[PDB]
Amino acid sequence: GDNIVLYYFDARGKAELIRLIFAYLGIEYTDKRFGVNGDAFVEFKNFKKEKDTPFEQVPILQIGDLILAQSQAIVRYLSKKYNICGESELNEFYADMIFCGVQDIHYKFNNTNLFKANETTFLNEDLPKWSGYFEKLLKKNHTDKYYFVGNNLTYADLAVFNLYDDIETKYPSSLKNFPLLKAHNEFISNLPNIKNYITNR
Amino acid sequence: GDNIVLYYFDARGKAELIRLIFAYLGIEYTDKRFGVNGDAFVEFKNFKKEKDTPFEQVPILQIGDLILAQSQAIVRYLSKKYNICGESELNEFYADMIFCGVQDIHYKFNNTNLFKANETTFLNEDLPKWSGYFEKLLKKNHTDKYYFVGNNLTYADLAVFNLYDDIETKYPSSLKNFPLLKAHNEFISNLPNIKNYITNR
Amino acid sequence: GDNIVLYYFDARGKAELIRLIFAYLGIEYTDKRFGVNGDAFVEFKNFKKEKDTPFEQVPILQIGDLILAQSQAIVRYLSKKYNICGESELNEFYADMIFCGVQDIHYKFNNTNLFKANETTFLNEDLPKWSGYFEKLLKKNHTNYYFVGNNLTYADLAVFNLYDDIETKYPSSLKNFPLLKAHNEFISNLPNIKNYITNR
Amino acid sequence: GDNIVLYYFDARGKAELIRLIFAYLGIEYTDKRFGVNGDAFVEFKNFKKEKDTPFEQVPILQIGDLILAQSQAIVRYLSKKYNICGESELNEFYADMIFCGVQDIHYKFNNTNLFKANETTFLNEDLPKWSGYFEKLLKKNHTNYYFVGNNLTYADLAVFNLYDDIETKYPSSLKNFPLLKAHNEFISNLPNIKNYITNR
Ligand SMILES: [Mg+2]
Ligand SMILES: [Mg+2]
Ligand SMILES: [Mg+2]
Ligand SMILES: [Mg+2]
């Protein structure tokens, strides 16, 4: 068995979804975070010397000496390996698509802040539009716990979960008008393995 | 055989890479573009009524009545189906990763303009850093025409191609200092099927 | 000794307001534009070596021998020099406050494009919201035309420039904003401006 | 009748410069901050219904009964009212031009974060480039301290606020910029400011 190491900053950012997947699947790894105690940047600067990275960016997932970079690609990789990307060519596609939708609004969020005075337009206009998109998708199956794709958990379920979870750390629990989404995020929040990672966090 | 239709605006944007893939593979489709003649927005508004889209956004790829959205997901889908995503679990991963790198700098580019006065920092600092990243990757195999992954064309080769091609429409042919990349983009530019699509464009 | 030279790229961008000002007033200057010839960025490279710019940006306006930089700062300087910035402390602040907001929606506009897929939210949300603000402000002002007081101020041209700019890329409603509509058309008809605009 | 009330969120953001100004001058006002209590955005929702704001943004500063909006416009108004905006036409433009640039690097800072993965380019490219500009400008000015002329202007505080802001999130070099370093520390020591800063 190869040693599994995850390199990133001492934050969620683009790394939390990978951490959730390892938790969901319960696979063990070292969660190496830069700047727990010292200067995150110096560590990162030296890391990029010591480690051979494609794009001088983290997350970096290391199995053995195999070096894997790009969080989305890591998630897709982790998901085939561990059977959470759906059971058909169509359903693999849908999961990918809804994950693509996630990283879009998830980016909009990491682009909203006080200084930019776009916090209300995010809250008032961006989010609800996207919450509605996911809501209408959970309605598409409607075919009972809550899955985006097929009748089994996929990484799109975690990604959606993580999106709203991360938003809920900046801004108010805003999912009243989206009952299916609200149910979906809680259902998955209370899966034993994820629920124990969360409270450990 | 299902009818294949691509919906998008009368531009390259996020749709050009899909158009290149259909060209590379020579598979036939209707290239439906909004606003060739009329108001692109009205068309798009009505399109979103007539068609059931996940995220009220195009590209939309329609096979039969199957509705597929999200350009990156469409490309990954098209690539498994047609054997241009590499011949191993590792190599599928690398292609994904380098495509992830592409949509990052490709986004930076679509975020640079005159008004923002960030055209020189893009040209002077962003691009060369990224050109170097791809350069150093083409050096990793070095294992002869030019491929990013393994010894066969993958969609990462087209994506890189399309990135620089699109940049070369806004800004100057800036690839002198990156001979492998320069070779790679031309090699692929002169593949019969792509070269004929280009000149037809 | 003026003279007067405006350096920018061969485009509108951040220099257009200054051109519209020089138009309105009838100030003659050389409108030097990068890349009327070839690599705009090569001129620009050399310009940065020859002229001494504070932040390495353009527009920069040279009046005889002083290098003036930063477009909003330049337009504030020109508006005080030629009396188009309001006739009281209060009003002048107002003209300033409106220009500040113009910069914001103007930024947002040059931040929407096809690729970002944010065009329709701009057209259905950002633009209409800001057209809403400009409308009320105009209602707040017209008694018995102008944003501030009784005369042309640069807020009137800033706002005109903005909507003019947006109309080169997008359909754009203005019919739900009748007071905004008549404001911009008023400014478009002013002979110095109509002239300039017909000569672009 | 002042009085004087500053409404913002419970943070620095775009109101800090105005606080530093009120500090420097020793103006007393109520620093009303959203969410000292609960949902900041609920106060903000209600504030927008009660007060009449031009663009639905904050900060807004009420002096007796006039609602002043837009922070850069507000700071320009305050700086002319209390003589910290330069003692000639030229210098005042200069103070303006420097503030305009401060807004740009300041924007860029609040545009860098972990997720965007643009922190290191900011730290290795944007910041050092702009620290470079501020340095030369300071060299251009000191003869025998200040950005413009002979006295404190708001450009000095804007620049101080900027680097102060950046130092809450990032290491930040200033040692390669000795004239910039001594400039900000000078301003930090000024008793009105040192006091204020020690009371945050
Ligand atoms: Mg990624
Ligand atoms: Mg996509
Ligand atoms: Mg400016
Ligand atoms: Mg402002």
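Here Swiss-Prot sets the residue numbers for chain A, with the shown residues being 2-144, 149-206 in order.
A Cβ is built for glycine as well, from the same backbone N, Cα and C atoms used for every other residue.
If you look up Swiss-Prot, you'll see A:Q58, A:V59, A:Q71, A:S72, A:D105, A:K117, A:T121 marked as glutathione binding site. In the three-state DSSP assignment, the secondary structure recorded for A:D105 (glutathione binding site) is helix. Within the same chain, no residue at least 6 positions away in sequence has its Cβ under 8 Å from that of A:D105 (glutathione binding site).
What Swiss-Prot lists as domain 'GST N-terminal' is A:3-87, and the listing cites sequence analysis.
Listed in Swiss-Prot as a mutagenesis experiment, A:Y9 to F is described as follows: Greater than 10-fold decrease in activity. Secondary structure at A:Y9 (mutagenesis position), taken from DSSP and collapsed to helix, strand or coil, is strand. All chains included, 25 other C-beta atoms sit within 10 angstroms of the C-beta of A:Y9 (mutagenesis position).
In the three-state DSSP classification, A:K15 (mutagenesis position) falls within a helix. Quoted from Swiss-Prot, the note on the mutagenesis of A:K15 to E is: 10-fold decrease in substrate affinity and 20-fold decrease in activity.
In sequence order, A:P55, A:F56, A:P60 make up the list of same-chain residues 6 or more apart from A:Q71 (mutagenesis position) whose Cβ falls under 8 Å from its Cβ. Swiss-Prot gives this note for the published mutagenesis A:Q71 to E: 3-fold decrease in substrate affinity and 2-fold decrease in activity.
A mutagenesis experiment is reported in Swiss-Prot for this position, A:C101 to A, and the note states: 2-fold decrease in substrate affinity.
Cα of A:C101 (mutagenesis position) to Cα of A:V59 (glutathione binding site): a span of 19 Å.
Chain break remark: 4 residues absent between A:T144 and A:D149, end-to-end distance 9 Å (Cα atoms, rounded to whole Å). Reported as a whole number, the C-alpha separation between A:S72 (glutathione binding site) and A:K15 (mutagenesis position) equals 6 Å. With respect to Cβ neighbours within 10 Å, the binding-site residues A:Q58, A:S72 differ, and A:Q58 shows the lowest count.
The highest number of surrounding Cβ atoms within 10 Å, among the recorded positions A:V59, A:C101, is found at A:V59.
A helical conformation is recorded for A:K117 (glutathione binding site) in the three-state DSSP classification.
Ranking the recorded positions A:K15, A:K117 by the number of CB atoms within 10 A of their own CB puts A:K15 at the top.
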